Amino acid sequence: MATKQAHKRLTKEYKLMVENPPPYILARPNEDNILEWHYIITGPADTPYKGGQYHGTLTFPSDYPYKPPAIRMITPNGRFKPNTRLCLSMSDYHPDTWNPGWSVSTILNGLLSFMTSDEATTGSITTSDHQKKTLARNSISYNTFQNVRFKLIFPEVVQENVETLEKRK
């Protein structure tokens, strides 16, 4: 069981996202484990990610709020190696400078802003703009058929994706 402190904080962080949803970012705790969050980043305009659907996870440790989450991205994307901890300023590569007061939306906006930059970090990969665009186009099919956890966590989005894939055809 998560500590009562962590459970209270992370519940509040979800409510804050419901009340003020950050553009391009949907995220929520697992319904049976408040420490394991899943997110979907929608690729923004003005990037080669435009229209992509990028599933990943923010795994808060048992000692949250005093230790950062592990950040991973599951959907192939051309910027981050899939299923790999990512070295970001607000991540578990940086426990010494962790600020407990960072909100989940702040952490995720840090991931999105890093994604759309070209800075290398542990977990990043090198692809072309064309490869990123192909991965963005194919991300919805990927998450529907090649991503076992996506359907378990986001069944309502799988249902949307099926309709999107049909409308594309």
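Going from the start of the chain as shown, residues are counted 1 onward.
Placement of Cβ uses the backbone N, Cα and C atoms for every residue, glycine included.
Counting only residues at least six positions away in the same chain, the Cβ atoms of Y93, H94, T121, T122, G123 sit under 8 Å from the Cβ of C87 (mutagenesis position). Under the DSSP three-state reduction, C87 (mutagenesis position) is assigned to coil, being neither helix nor strand. For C87, the entry in Swiss-Prot reads active site, glycyl thioester intermediate.
What Swiss-Prot records for 5-167 is domain 'UBC core'.
According to Swiss-Prot, the experimentally introduced change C87 to S is described as follows: Loss of activity.
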